[PDB]
Amino acid sequence: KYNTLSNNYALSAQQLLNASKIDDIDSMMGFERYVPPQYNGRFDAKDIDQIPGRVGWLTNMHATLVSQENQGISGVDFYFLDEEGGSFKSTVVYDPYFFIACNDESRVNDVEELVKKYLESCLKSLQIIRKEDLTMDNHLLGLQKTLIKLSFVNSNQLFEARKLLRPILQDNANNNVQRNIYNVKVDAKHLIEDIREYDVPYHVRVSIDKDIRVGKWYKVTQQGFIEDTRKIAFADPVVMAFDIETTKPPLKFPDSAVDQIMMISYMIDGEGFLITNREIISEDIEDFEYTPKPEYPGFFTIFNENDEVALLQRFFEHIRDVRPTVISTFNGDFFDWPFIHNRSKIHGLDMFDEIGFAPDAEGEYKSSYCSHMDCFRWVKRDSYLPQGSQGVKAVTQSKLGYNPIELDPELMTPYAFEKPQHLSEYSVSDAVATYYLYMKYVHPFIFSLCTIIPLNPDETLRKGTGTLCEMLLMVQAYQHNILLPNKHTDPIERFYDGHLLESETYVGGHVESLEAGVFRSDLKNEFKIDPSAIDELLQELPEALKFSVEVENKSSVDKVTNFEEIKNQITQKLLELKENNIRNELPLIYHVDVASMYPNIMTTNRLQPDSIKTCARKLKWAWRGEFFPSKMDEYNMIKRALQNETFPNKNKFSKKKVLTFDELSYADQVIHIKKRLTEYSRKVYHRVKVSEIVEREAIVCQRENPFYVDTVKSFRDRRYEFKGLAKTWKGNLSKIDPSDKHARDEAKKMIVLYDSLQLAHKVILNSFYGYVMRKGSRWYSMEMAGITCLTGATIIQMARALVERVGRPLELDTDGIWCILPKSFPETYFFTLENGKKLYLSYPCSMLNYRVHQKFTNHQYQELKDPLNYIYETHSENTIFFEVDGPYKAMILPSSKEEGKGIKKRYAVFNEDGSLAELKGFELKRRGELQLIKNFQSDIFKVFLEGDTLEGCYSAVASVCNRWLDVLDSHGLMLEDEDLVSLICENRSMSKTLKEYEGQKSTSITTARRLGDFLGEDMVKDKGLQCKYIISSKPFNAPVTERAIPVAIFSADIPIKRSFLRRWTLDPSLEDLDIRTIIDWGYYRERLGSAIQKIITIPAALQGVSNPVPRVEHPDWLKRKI
DNA sequence: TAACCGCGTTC
DNA sequence: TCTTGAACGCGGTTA
Ligand SMILES: Nc1ncnc2c1ncn2[C@H]1C[C@H](O)[C@@H](COP(=O)(O)OP(=O)(O)OP(=O)(O)O)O1
Ligand SMILES: [Ca+2]
Ligand SMILES: [Ca+2]
């Protein structure tokens, strides 16, 4: 066992040891390993109650190693809650395996005989299996690839086999030995083509192959787990959510080496607790209540403990008592868990021994028996909030519907002494926000996703949405006996017309800014209808209205009883627009947007990677390349120069110290070529890279195995369910008298939840599109991605061509159009059936959908109708539909400050309600914008509603515009300094650490440097640094990069403040230290200026209005036009 | 100037 | 190791 001459003895011993500690920890938390009783009877699912075993709700799984009870045996532990409120775990053992592919299927026995002997040391078993290969000729006729399936006792032996085979695999494509040159059987090694399914994580392999999912109920029996399809609802796990608050020096981050834990707030199954560190918290806190809304009950019991070690002993003892199987936190992986771990180490406690939590290979904290649900991981991936709204406060407002307690971090340590009850109140607010966010958003979503994705809750919360897509597809391939492709790898080098490409992609979404300014439900607009368009709509009308009834409402025209009246109402309204083209009336503010655009384009056209090759449907995409201007001549020039040079060894642990170019990896060579071809091309030409768009054509086989596209259709439908439930409940709130309140607040709460669930499905669904372009994708197709995008572009431009003939489109982006139609354009109508029921009709929506189905329907969709005889039918598939929302009270579109340009992805929209309907792209939404423009925008957009005329509204908005410019002209204020610095500060997140930006300049890089010089180097040691700065006046003539002054200096001791200010301002004589005298008011004038222009001034000129805010000047390009 | 970058949006 | 995509706005810096 401990023989130091054995391969992998130290790794085997340790991996078995870790399994033994986990078995010991699970046992303490009430997860004994349960072996079901012996039963040698019928192994069927019906009469489940006859078969002995234990019923459980599956709450977790982990890979492990068991001993035979030499090496360990690979298995997965499954963690169950039982029907009598107990818990247990059960182990399934399962040989890890991968495939060998052969080029000669006639000599499979020979390669089998070789590998059996070559892999004696690590191979266990070997077997011939067959699988469908979607790259194989005539696979559609039932022909199968023949594979050698290599099995192992554990995951290490499988990795040992991979290390032994890679030598063989490389010489088979880099060696053809010569010997007798006049000889005009082939060795068995060379028949080895490839290995397949060799990198599937073990626990995924077991979850997929055995069809087990967390979230589902099983009876554990001698023959296997048997899903109890009668068990409905999840079991109720013990859930625990905690927040810690630590001491920290003024202006500095906590450091667990020195800083103490003050308190731990937590909730368990809705009951609140607070532990206090009495060495820091001035007094015993008593049992109090925080219930911010009656559905969020917050009664807390206090444990006043004597010191930090008693606080940690209390936390740990309580966890062992309640035995939680979920523990939830907010950013607990990055802060709370590592802090507790360090304070545990310092006081001589082992956190693993106490509660079985420990850091994993990614530094995240995890246990065997208990999921760690970091709500922040759900906020980043699933909540659909902008990064500016991912804090506790904004998440709580948005999802829970209330303001949680907030406290300046600089007051938190002082307040433990001066205001312990205030701090305890805050701490307990953090626990309450966390517990209820997990219970109402994270818990249902993640545990339900587990029932279809073969991952445990920890991985289902944290894995990329691409990886979630990949897992779903891997189940479908497996269950259809489809062989998995290996992970894709980018070609190290590609050429376009003898030039070396720097980057390849495709043309994506089509987006247009057409008009700027104000549009209102009451303010009138001018139109010029194209008469042609009305004749076409009249020719299309009888088929468009039929289409509406039959396709959009799945009805029949036999049962509609007001068809001709509707047709004539619309027909009369159209005929008037043809005679009276030039009109000036009330505009109707409308939005049309295709439901699930890319997934339905994919679905409609049978788009999937394996389908890209009469089964031929030819679709176009727009390839965009970026390449070096140099020809092949000049490339071979640069290469030859590099071959005369020497290069640092990437291996420190050698006396070599220098490599030749040829000795470098192909990749590292190409990196060196790219560096050189850059600088060369700047000297023989103007530009480092030239782009070029080439339209390409691809074949989409309509017959291929549709496992990929079917998965997308399935997940689309999963999302639609919650989309309709959102609508269903938005309909119920419209039929409720404002007064009820009880029925109002239940509905408003149900709409938030189903919008949240449908939006949580949106990024995963759309990642099925992006997954074909992901690094390491098993199903990579740049063609598929380009086809989806170009088709979307063609569709949205067809829509705009119609709308701009019968109305005025304002802004268009990928699948969406904001426009104004005349008040006298046929709008909303209701059909009547022979059963008294009704059918919605928006003519402006249906006029488009009719044209979409006329022009973008796939008439070549094939489906296998008889799998035994291989009989396909062909049908017509089209699931592409515009949805209409509105009409809306007002929409305001900014304009650029450069000539004949617009702003895309930025606008505001109001209901007749007065309520803000939409706000996009604007700094007030974004993270870390100057708070002035935030608060400005936050205020000015809402006042576009007040006034009677267009000049009237542009001057009512100008009143606020001048009042905001009357804070900034004061070079100061008439309100206090604590609310000045906040109005004037700029946050700006550094995604990385300060050392990794070397050779770059920015307001952030500077603020970080200066913060490190004044408060210590360990202030910039971590990534995600918030750089809270002001920009100085001095040096007067220096780049704005310099003059980034960390606003924290204005909270520093006088002699530190003065010394650093002087050192940065380059002014040794400076005495005046007031914040009002160092601010470059010229910079902030230009930036509130440049906002007021784009939202008020330049739009006014576009809508034939004199500058309604004369304080701000028009640019020269505009003024030389007026 | 023209080209380019980092952040954080809208799709 | 793990890793969805492109298009765009804004304020920056560099040969
Ligand atoms: N996060 C994303 N990842 C990849 N593609 C995306 C993403 N968001 C949007 N897209 C692409 C694919 C979508 O079909 C298209 C239109 O986006 P959008 O209209 O916001 O959503 P959608 O049309 O898919 O759903 P819906 O309109 O029903 O909310 O843009
Ligand atoms: Ca907190
Ligand atoms: Ca859409």
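Just so it is clear, chain A uses Swiss-Prot numbers, and the residues here are 22-90, 111-225, 232-660, 676-1184, in order.
Method on record in the header is X-ray crystallography, 2.5 Å.
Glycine is treated like the rest: Cβ placed from N, Cα and C.
Under its mutagenesis entries, Swiss-Prot includes A:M644 to I with the note: In POL2-9; temperature-sensitive mutant. Non-local neighbourhood of A:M644 (mutagenesis position): A:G854, A:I857, A:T876, A:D877, A:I942, each in the same chain, at least six residues away, with C-beta under 8 Å from its C-beta.
A helical conformation is recorded for A:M644 (mutagenesis position) in the three-state DSSP classification. Swiss-Prot documents A:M644 to G as a published mutagenesis change and attaches the note Increases rates of C-to-A transversion substitutions.
A:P710 to S appears in Swiss-Prot as a published mutagenesis result, with the remark: In POL2-18; temperature-sensitive mutant. Secondary structure from DSSP puts A:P710 (mutagenesis position) in coil.
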Å between Cα atoms of A:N111 and A:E90 (gap: 20 unmodelled residues): 13
Around the Cβ of A:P710 (mutagenesis position), the count of other Cβ atoms that are within 10 Å: 10
Interval of 15 unresolved-in-model residues, reported as the Cα distance (Å) from A:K660 through to A:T676: 13
Å between Cα atoms of A:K232 and A:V225 (gap: 6 unmodelled residues): 13
